[PDB]
Structure formats: structure tokens, C-alpha cells
Amino acid sequence: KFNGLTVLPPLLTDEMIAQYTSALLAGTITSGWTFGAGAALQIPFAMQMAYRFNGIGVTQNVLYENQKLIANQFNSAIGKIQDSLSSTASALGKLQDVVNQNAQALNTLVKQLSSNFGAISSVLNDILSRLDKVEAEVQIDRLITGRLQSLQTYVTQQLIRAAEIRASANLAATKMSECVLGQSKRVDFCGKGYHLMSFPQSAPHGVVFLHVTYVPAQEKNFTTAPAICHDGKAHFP
Amino acid sequence: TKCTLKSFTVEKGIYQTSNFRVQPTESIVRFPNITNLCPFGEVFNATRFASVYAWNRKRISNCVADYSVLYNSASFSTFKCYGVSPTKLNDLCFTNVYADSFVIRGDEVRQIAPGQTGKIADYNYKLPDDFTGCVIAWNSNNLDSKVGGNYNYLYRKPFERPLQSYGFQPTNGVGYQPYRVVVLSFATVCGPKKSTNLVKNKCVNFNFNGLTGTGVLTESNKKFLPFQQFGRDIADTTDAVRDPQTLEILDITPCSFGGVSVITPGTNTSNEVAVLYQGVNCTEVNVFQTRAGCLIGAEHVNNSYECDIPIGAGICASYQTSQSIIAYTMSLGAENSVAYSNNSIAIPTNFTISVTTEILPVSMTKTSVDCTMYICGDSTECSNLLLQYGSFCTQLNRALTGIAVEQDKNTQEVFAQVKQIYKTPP
Amino acid sequence: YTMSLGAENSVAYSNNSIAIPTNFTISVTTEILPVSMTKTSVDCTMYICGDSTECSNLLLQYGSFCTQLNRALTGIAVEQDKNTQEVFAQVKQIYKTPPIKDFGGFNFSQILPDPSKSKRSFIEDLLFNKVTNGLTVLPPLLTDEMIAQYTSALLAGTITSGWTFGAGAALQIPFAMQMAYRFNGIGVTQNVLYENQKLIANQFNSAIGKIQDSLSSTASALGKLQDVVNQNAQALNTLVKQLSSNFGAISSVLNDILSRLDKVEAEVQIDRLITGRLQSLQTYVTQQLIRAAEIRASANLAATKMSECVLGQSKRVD
Amino acid sequence: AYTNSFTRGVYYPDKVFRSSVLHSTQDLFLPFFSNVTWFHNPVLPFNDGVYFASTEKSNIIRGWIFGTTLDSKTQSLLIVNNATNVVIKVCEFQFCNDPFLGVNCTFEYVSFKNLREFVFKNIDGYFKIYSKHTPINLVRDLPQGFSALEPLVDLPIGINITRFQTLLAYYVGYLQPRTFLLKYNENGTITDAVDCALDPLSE
Ligand SMILES: *[C@@H]1O[C@H](CO)[C@@H](O[C@@H]2O[C@H](CO)[C@@H](O)[C@H](O)[C@H]2NC(C)=O)[C@H](O)[C@H]1NC(C)=O
Ligand SMILES: *[C@@H]1O[C@H](CO)[C@@H](O[C@@H]2O[C@H](CO)[C@@H](O)[C@H](O)[C@H]2NC(C)=O)[C@H](O)[C@H]1NC(C)=O
Ligand SMILES: *[C@@H]1O[C@H](CO)[C@@H](O)[C@H](O)[C@H]1NC(C)=O
Ligand SMILES: *[C@@H]1O[C@H](CO)[C@@H](O)[C@H](O)[C@H]1NC(C)=O
Ligand SMILES: *[C@@H]1O[C@H](CO)[C@@H](O)[C@H](O)[C@H]1NC(C)=O
Ligand SMILES: *[C@@H]1O[C@H](CO)[C@@H](O)[C@H](O)[C@H]1NC(C)=O
Ligand SMILES: *[C@@H]1O[C@H](CO)[C@@H](O)[C@H](O)[C@H]1NC(C)=O
Ligand SMILES: *[C@@H]1O[C@H](CO)[C@@H](O)[C@H](O)[C@H]1NC(C)=O
Ligand SMILES: *[C@@H]1O[C@H](CO)[C@@H](O)[C@H](O)[C@H]1NC(C)=O
Ligand SMILES: *[C@@H]1O[C@H](CO)[C@@H](O)[C@H](O)[C@H]1NC(C)=O
Ligand SMILES: *[C@@H]1O[C@H](CO)[C@@H](O)[C@H](O)[C@H]1NC(C)=O
Ligand SMILES: *[C@@H]1O[C@H](CO)[C@@H](O)[C@H](O)[C@H]1NC(C)=O
Ligand SMILES: *[C@@H]1O[C@H](CO)[C@@H](O)[C@H](O)[C@H]1NC(C)=O
């Protein structure tokens, strides 16, 4: 378990990440996107949402005339996230998978110490206690070659996995810059619906975004026209 | 599955556990219609024989030595070998060989064998004492004798010509009695190989003309040129053969094989499971021939649902209604005819604010392996050998150090996007 | 010759001169992206050892390799379905068009399905024509006849309901009114559409026609997909050809070690073939992991183009 | 005197069927566009192996001798074609330095209108014959066209052939170790070839 394998701590502790997710969130609540652009500028939270609705082509008065409904929907929806996360761990599959793959890689790297690779024993001290150096070196070359090939394989796996996790980190960094610090217009980049804002929350080895999105609900059919004739001239909306 | 995963609990999924492989039902052998067997009748039943003091010889090469049958047959009463097992005469061979031969009174006639007893053997009658191959002998009274001892029989180089006439006579005593022998001294001479019937359509182990394999053999339309014996796939693999006895061409195909995979709900729910034999036809192995292979232990269903456990080729499985494993063509989603026309629009009259979780990994566990301590358990004798492999340990530890530093950078690039620690009002 | 980078053009700039387009061309430009490899699995015991028990026993001394090589290829194989899922399964319902084709004079008939075709569009049928052991191949989870229902659904949503089926329920809207939104989305005022609607339809219908001719005239436009097939075939053929290599053993025909030598000599010789074949397999698996990481980068790009570029209207220039 | 081999002197390398496929092989082959000797006879070196070809209609060339001395000291392949028979024998023959006609002994065997073409090589104690017959519209030189020669005889003769002679126009070329790419058609015949060493396009 400890045969030259070691785990180093992160530079940032989880308590430091929790301060950064607090800072990002407190900026996002008190000051909208402005703390992303430069100095944080305070703005009342209803007026921030009024800008964010206007950012999806919904007129500001559609917020203010519905503010208690919108607050009740938002507060209720946050409550449903706690229930969803409480109900099953299987929601965090993307994080638990990254922990499990590393544990399987190290357990495979450790179990490979027990393999003979065609030597008389995989316990190196057997060879050294049982054989003269001229004989022992022919056996130990097999264990060295086998163990070295196993270690090169483990490092090759970890390089490829580290590139996959870098692509995920660059995606998360892009998500935070646009989707928390701004209001990304990029359809379905910030969850389903028209994007409003998102709140980051820290997680072991990762990040969780709560994307908040306007989704249209009840709807009606109408007869429609591209334009209307008045005094022979055509009017457009 | 529990053993494959090294666990007593198995979560819902599909797991590969083993490889299924149709077994060879028997071994076929094919070689051409047998020909050019060695003329051992011309050795042992010869019309005349030289003296043991003057042993003759004849060719025993480029012809197939069926000598195991000849050694048990009436051509010899006794046999021996100078450099081989006597039972090997069914299949033994040399690049060249010859049958040295002679007859005499039995004490001298015994010299007609490789390195045989009495000085007349090394002086004339025998093959050399170091010579490879075997010899045989029998009573010579049918021709190699005369009433007072035959003067054509005699005793004293090996297989060559100081000498006198032998006692070989029909009235002779046990040491004087007429005897004759030959030494078949030592690819071309080879003993005959057997062959089987050519069983088609079964999975069979096989030999043709000294190539071998395991596969299914079937009649084919492929037009080999007459000297061609074997057919090849694009990448080295044998795909057809000529039968050496019946010059038609048969295909080869590998005996059917594939991953045994276990469909299961969680063991924290049920011990019922279903097995997918990937790729195989159900004829080879409550049974359902999917496009992914034969499935066993699952019920085919005409409904369709979201894909719970995937199989392949549009098939999925789940544990459902009192309940059992079902397999079904997956539903892509409920269909919907959109109410389009040149003048109809739908407009929403109300909204829902959704909140949707999204989750992304950012760091691996920062890990470092001291490659010298991993490869060598503190042994200096091991470390001194590891130096012969040069830079590899330094290189591997450098590569893992690059990964380890990058996890801090990933965490920095995600979270350190804000220059100040903002705090809320109370 | 020393190549030229392009035609030289001095822009006629001055502090009071502007150029404004009096007209436009609608254009249709193809873009092609790989999304999945051929899902592949290898029985390393059958690959390394040709059903020989002596070889199969020797291989046990190497421990975990045949397990972790199966696991590595299985991880890649599952990821191919995940890529295909995230590209195509972006829509909650299989939308379908009405029987009528009152799309304001636009003509999608070449890109919509034909039920007489597997149910695919005519342009999808061009594309399906222009692309062409111990080792095994596994089928994709979604068949070509399933993917064609998702491309039909995404397309029928896009035609009938604008981007709205990406944001929520598919709200129907007439196609000449959807294009007025698309024009306002590029800052061209919507009356430019209506005052040019027949011209815009003619340019669009003509441009769709030219895609068929472009795809029919040369395979070189479709090279990315053909190359992904070529690379996997070339990798598997290399892995098969390596079975014939001797690696310093007396012959790569495994039975012609066993039938020829004494057991100690045969085991020392077979350990070469095991080492060589196992190193050849580790090489192939490493190639497939790196190739699969490239295809995953292409699939995440394609999935993003599906979300922004089909389901929406991206302002991301080029 | 000399002429040129052009496209000729390919032969089936092994007893194997391959079809609708391109295959790479390395062997003693007649190099493409190599110069070849010309004759209407002398005694010649075998080199690594021989390409031999003669315009024929009446068996004017009676056969060949292959060996080292071609006289008494060591075994030699007398090869003769005599009407209904092909006949071979292996003696250290006591015949003249060049046996002719007008208008040890360890083995023996029995089996212009045209060009007759042949290849001979002696490897690992085995002697090989490959051959082809074709009708023709040219008899002054080997025509630029393609037809792979196919095996007739394959025997473990064990003799070290280094020299040969014709028995009595014809041409002599010599094989060299080269890599060739062979076009096997749908019917399992070789139908075209490339020698990788001929030019950079061939590489
Ligand atoms: C804008 O450009 C279009 C072509 O893109 C012009 O349409 C063509 O006009 C000519 C006559 O000038 C017709 O013969 C062609 O058949 C038209 N082409 C198509 C595809 O319809 C159009 O006239 C231009 N409009 C303006 C205002 O300049
Ligand atoms: C849409 O365009 C297609 C061609 O892109 C038109 O199909 C052709 O129509 C003519 C007249 O009916 C036929 O002669 C051709 O054989 C058709 N070709 C094919 C491939 O079907 C189609 O008519 C157009 N439809 C609409 C509604 O405009
Ligand atoms: C719109 O009208 C059509 C019939 O014209 C009907 O099928 C559809 O369900 C209606 N949709 C709504 C939201 O009322
Ligand atoms: C082999 O012998 C059988 C009869 O015993 C005959 O039918 C078959 O054609 C022969 N094959 C050859 C290649 O001579
Ligand atoms: C697992 O099984 C236990 C009983 O053995 C049960 O209490 C528990 O709810 C089960 N969990 C799930 C997720 O099914
Ligand atoms: C192979 O499977 C198909 C169905 O996939 C079946 O029709 C066929 O009969 C099977 N072949 C054999 C030899 O059983
Ligand atoms: C599926 O439904 C059809 C009728 O639509 C029926 O004939 C068939 O028997 C059903 N399948 C099974 C496995 O029973
Ligand atoms: C809008 O939806 C909410 C529930 O989400 C409902 O309480 C409210 O009455 C609805 N308002 C209208 C005008 O339909
Ligand atoms: C050899 O070939 C060249 C052309 O490649 C030709 O010019 C030359 O005359 C030939 N020489 C002989 C000796 O045949
Ligand atoms: C060919 O020559 C051999 C002797 O070398 C002779 O036995 C045979 O009869 C001849 N055949 C013909 C057809 O002349
Ligand atoms: C073959 O060798 C024998 C002596 O072993 C000799 O008598 C005979 O003349 C040789 N053959 C020829 C063709 O000379
Ligand atoms: C043939 O040549 C080899 C060396 O190349 C030699 O060992 C062998 O004895 C020779 N055989 C004869 C029959 O001359
Ligand atoms: C293959 O052989 C058949 C006759 O067996 C002939 O009809 C056909 O034309 C040949 N095809 C090729 C490509 O040589």
C-alpha cells in the first residue's frame, strides 16, 4: 500500500475552495456580472434579475409584476436540489468515477508487485537470500523489467487521464467565466432553457454549477401574420 | 461476476466476465494418397545374399520407411537399433539411408547389424558402431545354405570385404545354422503419416500437409491454381485449404467465440441475471438472438422504454414487471407531430424558473511514485541493476510530477477567477 | 515555387469612406466531424496464446496485464456510445413534420427523411455511400436507423419551431417568421426578408442542390470520416500482422516451438513471443486511448455545435 | 550480346492463394528493365538463380545441364525434353564439354509460334523450376507484357549448382534479392507487379 506510492495534498484546501465559491457567489448575488468586468458594483437583486430577463428578450416588467412568483419558484427549485442530492449519491457519478479510477489504477499497480514476471519469486528478498549474485541478477532482471513495464503502463494511463481531466477543467473554467461571471447566450451551454445565472458550489475533486434558467411553461396557439397593411403601407413589429 | 469484480456486491450494469469459445470436437489429419513406400521385401526376402565377411548394400532413401509393420511382419525373427528407438520405425526419417545386408552361420550372420558382436562385424558384415538407424535378422535355410555348410556364406571395413566359408547348412547345429540380416543405416526416407475422414461444419482441430489450426471447415467456390495448397486473408490468416486427397477447396473460419457478459440489476435488489454471448449465433451456445449476439435468461418485450442497461444494436435490458429481466428495443423518446402551419404560432403565457445541477471534475488525486523504491524494496543489489536501464526512473517521476503540479493549476483556473474575496451583507 | 499566401488586396480605407452591401447571398457550407470509433474488444489470452495451455499458463506470471488491457478497451468502447449520445440525443421528443411543405417557398425535401430510402434523407444516403482472431468488434448502442430518427427530430424541431424546442416545448412558428427572427439575430432588419422572400428561397433551394453535387463529385470533401475508418483498420491490421513476428524465438508458429524443443527450451523461447505480443498489444491499446481522446475532443465540439448551431443561433464569428 | 527484360520474369513466390489483393514479398526475382544476355552454345554461371526464355515451335533447344564441372567429378542435373516426355537424371555424367544434336546417380524423374519462359533457383538443398508458355507476335526480343511463371518441379536434390549450359533464339537473365508488390486478381492469379527498388515511384 505504501511501497514508494505517495499521495500529495492539493495546494488549495477544501476550506480555501469554499472561500472562493463564497466569493464568486457573493459577487454574483450583490453585483451581477460587474465584478467579472472590473470593480464589483452593487445593484438591488430584483434589478439584477430585471437586467437578466432583458438579456433573454423578456421585458423587465415581466419580472417586476411577477417577483413573488419568481422568488417562490426559485426558492422551491433550490429546495428540490437538496432533495435530489439527498435521495441518491448516483447524481455525483462524474466525480466518484474519477476517485474510483485512481483507486483501481493504484490497486492494480500494487497488485502487480506480487506478479512473478517469470522470476522464481516476486518477493525480492527470497531471490537475494536464496541465490549467489551471478544467479540472482538473472532473476532480478526479470522482476525489474516486469515492474518497470508495469510502472510505465501506469504512468501512461495517468498522463492520458490527466489530459481528459484538463479538458474537463478547461470546460469548467470556461463555464465559470461565462456562466457565473456573465450570462452566456450559448443555447444549452448553461443547462436547458434560456440562461439567467449560475451559482458555483465546491465538491471533492470538482465543481458543481446550479444553473438557473427561464423555461417557458403554459402556451397558447394564435393566428399570426408577418406584417399588417394600413394605408397601403406595410407595418412590421 | 463477483469474482471478476473481486466483490461480494455488484451494482446494476453489464459486465464482461469471460470469453466463450466453441471447443474442437475432434482432430482431423489430411495428407496425400500414400505412395513410394520402401522396398523392404527386396532387403529381407532377397533372391541372393553376400557373406557376413563381404556384406552388400542397397538404397533406403527418398522412399517411405513403413518399418514398424516390417519389424512385426514375417521378414524378420529379430531386430535391434544403433541410434534410435525400435518403436520409432512407424514415423522415423533420414535425409539419406541404405540397407547393408549379409548371410552366414548364425554366430557370424548376427554380424549383419550396426556395431554387432564378433570381429567379422567391424571387419565386414556390420554398419559402423557409431551409425544411426536399425537392423533385422531371420533364419536363412530357405536359400542361404548348403548340406556341408555353404561356401557362399563366410566370415572374417563396415559394409565391406583373411576370411573363410560359413557353417550355414540345413543339418547344422544352433551356432552353425543358416541366418541372414540387414542394417537399414541412416529428409527423404520418412515413415508414413496417417489421415482421418474430412469432417465438415463441426468445429474441428485440423492438420493439412503440415499446417495446423482449429476452425469450421466448409465447401467453397474459391478457384485455387493447381499447385496452390493454402488460401490467405488480407492479414496472414489462413482462410481456405485444398484437401490433399480430394483436390476441391474448403474454407476455414475460426470456431465461434466472444465475451460472456452478464446483465444484472444490483445484487442489492435481485440475484436474477441474464447472459449475453457477444456476436455468437444462439445455435452455438428465454433465449433471444439480438443483433449484438445470443442473449439467455431475459424475456423479449414488445414495449419500449429508456435504455436502463445497454446491450447493443438498439437492445437494452432491465429488471421489471412479480418481476424478471426483460430485453427490449430502446425508446428514443415519445414522438410528437408539431402543429405547424403557414399562419399558426404558439406563444408561452407563463414560465418556470428551473434550477439544473451540472457537475464537472477538476483534479485527479495528486500522486507520486518513488520508482526506485517501487521497483527495488530497499535492496542496493537491485538498485545497482536498475541503473543499467538509465534515465527511466527519473523520467517517470518527472512525468508524474508534471501531472501533480497541473492539478493545482486546474483548481486555480476554475476557482481563482475572482481577484478579491467578496463577502455578503449580513 | 515559393507559395503565395493569397491574393493581395489594399482596402480602400479613408476617414470618411464606408462600404455597405446592397445585396446578399445565402450560402450553405458543409462541416463534418467524427463522433465515434469502431467499438473494439480483445481477448488478450486468445491473442497472445493460440489456445496453447503451456503459453496460457506462462501468461499468468505477468499478472494484471490481460485484465487492465480488457478494462482500458472497455472504457473506450463505452465512451463511443456516450459520444454518440451527447451529439444526437439533445432533444426530449421525436418531433416530426406535417405532411404538407408550406415552408414559405424553402425546400428541405433533400435533407428530411424519405420513408422509401432504411429511413434516411437523400443527403444522408450520399454520405452513407461515400464512406467505405481474439480481436472482436462490438456494435454501437444506437444503430444507423436510430441516429436517423434523432437527426430527423432535431431537423423537424428546427424547421417547425425555431430554437424554441431547445429551450422548452416546441412552439410552432411559420418558417418565413422564423427567418425574420434569424435575420434580426444578425442585425439585418426583418423587412429585408419579406421584401426578398422568393429570392432568399431560390438561393437556399439552389445551395442545398449544390451540396449533393459537391458530395457526389469528390470523396475528398468527406475525408475526416473515411480517415477515422482507415486508421482503425490500419491499427487492427498492424496488430494482426504482429502475430507473425518472431521476437527472437525460433518461429512465431507457437506449436512449432512446442512440437520441436524440450520443455525448458520451449518455455524460454515462448516467453519471447509472450513478451513481444504483449508489448504489441500494450502499444495498440495506447494508440487507441490517444485516438479515442482525439475523437472525444471532436465529439464534444460536435455536441457543442449541435447545442449552439442547430438548437440556436450562435453569434460566435466563424 | 544483350536485350532487355522489361516487365517479364515474375513467378509465383509460394504455394498460396491470395485474391483481389496486393501482397508484398521478398525473394530472388529478375529485376525489371534489367539487361539480359542473348544467344542462338556457351557454358554460363548460375549466379543466385536464372531466368531463361526462348522463342519456340519445334524443340530446337533439347534441354539443359546444371552442375559445377558438368563433367565426371560431381553430380549434375541432365534435363531433357523429348517429344511426349520430360526426363531428368542426376549423375556425374562422362559426356562431352558440350553435348549436341543436329536436325553421383542418386536420382532420376519422368514427366516462332510461342515464347517459352523459365526460372531456376537452388535454395536450402531444393531445386525449383517455374515456367510459362505464351503465343507471340514478336520473336526479335522479349515483348513488353506480363505473365507470372508458375512452378513445375520442387526437389531436395542437395547438390550445389553453380554453373549450367543449354542443350541444342534465347535470352538469359539473373535473379537478385528484391522486394516486390504483387497484384493478385479475383481469380487468384498474379496479374501485375512492382519492384520497390526500380525508381522512387516504385518505392
Ligand atoms: C441581388 O442578387 C441576386 C442574385 O443573388 C439578383 O437576382 C438575379 O437577378 C437577375 C436579373 O438582374 C436574374 O436574371 C436572376 O435570375 C436572379 N437570380 C436569382 C437567384 O433569382 C438580384 O436581382 C439582386 N438584387 C438587387 C436589388 O441588386
Ligand atoms: C423540392 O426540390 C426537389 C429537388 O431538390 C424537387 O424534386 C424534383 O421535382 C421535379 C418536379 O416534380 C421532378 O421532375 C424531379 O424528379 C424531382 N427530383 C427528386 C429528387 O425528387 C421537388 O419537386 C421540390 N418540392 C417542392 C415542394 O418545391
Ligand atoms: C394548437 O392547435 C392544434 C389544432 O389546431 C392542437 O392540435 C394543439 O394541441 C394546440 N396546442 C395548444 C398548446 O393548445
Ligand atoms: C485417392 O484415392 C481415392 C480412392 O482410394 C480416390 O477417390 C481419390 O481421387 C484419390 N486422390 C488422389 C489425389 O489421387
Ligand atoms: C439495499 O438493501 C438493503 C437491505 O439489504 C435496503 O435497506 C436498502 O434500501 C437497499 N438500497 C438500495 C439503493 O436499493
Ligand atoms: C445464425 O443466426 C440467424 C439469425 O441471426 C439464423 O437465421 C441462422 O439460422 C443462424 N445460423 C445457424 C447455422 O444456426
Ligand atoms: C409481440 O407482439 C406481436 C403482435 O404485435 C405478437 O405476435 C408477438 O407474439 C409478440 N412477441 C412475443 C415475444 O410474444
Ligand atoms: C403561472 O404558473 C404558476 C405556477 O408555476 C401559477 O401559480 C400561476 O398562477 C401561473 N400564472 C398564470 C397567469 O398562468
Ligand atoms: C544496359 O541498359 C542500358 C539502359 O538501361 C543500355 O543503354 C545498355 O546498353 C545496356 N548494357 C548492356 C551490356 O546490355
Ligand atoms: C525420352 O528419353 C528416355 C531416355 O532418356 C526414353 O526412355 C523415352 O522413351 C523417351 N521418350 C520419348 C517420347 O522419346
Ligand atoms: C558413381 O560412383 C561410382 C563409385 O561409387 C562410380 O563407379 C560411377 O562411375 C559414378 N557415376 C558416374 C556417372 O561416373
Ligand atoms: C554444398 O556446399 C556446402 C557449403 O555451402 C557444403 O557444406 C556441402 O558439403 C556441399 N555439398 C556437396 C554435395 O557438395
Ligand atoms: C475468372 O474466371 C472466370 C472463369 O472461371 C472468368 O469468366 C472470369 O472472367 C475471370 N475473372 C477475372 C477477373 O479474371
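All chain C residue numbers match Swiss-Prot; in order, they span 695-811, 813-827, 856-1041.
So how was this one determined? The header says electron microscopy, 3.5 Å.
Keep in mind that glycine also has a Cβ here, set from the backbone N, Cα and C atoms.
Listed in Swiss-Prot is the natural variant C:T716 to I, annotated as follows: In strain: Alpha/B.1.1.7. Look at C:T716 (variant position): DSSP puts it in coil.
Swiss-Prot lists C:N856 to K among its natural variants, and the accompanying note reads: In strain: Omicron/BA.1. Under 8 Å, Cβ to Cβ, and six or more positions away along its own chain, C:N856 (variant position) finds C:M740, C:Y741, C:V963.
As a natural variant entry, C:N969 to K appears in Swiss-Prot alongside the note: In strain: Omicron/BA.1, Omicron/BA.2, Omicron/BA.2.12.1, Omicron/BA.2.75, Omicron/BA.4, Omicron/BA.5, Omicron/BQ.1.1, Omicron/XBB.1.5, Omicron/EG.5.1. Less than 8 angstroms from the CB of C:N969 (variant position) sit C:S975, C:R995, C:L996, each of them six or more residues away in the same chain.
What Swiss-Prot says about the natural variant C:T1027 to I is this: In strain: Gamma/P.1. According to DSSP, C:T1027 (variant position) sits within a helical segment.
The number of other CB atoms found within 10 A of the CB of C:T1027 (variant position), across every protein chain shown, is 18. Proximity to chain B, defined as a CB-CB distance below 8 A, holds for C:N856 out of the variant positions C:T716, C:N856, C:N969, C:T1027.
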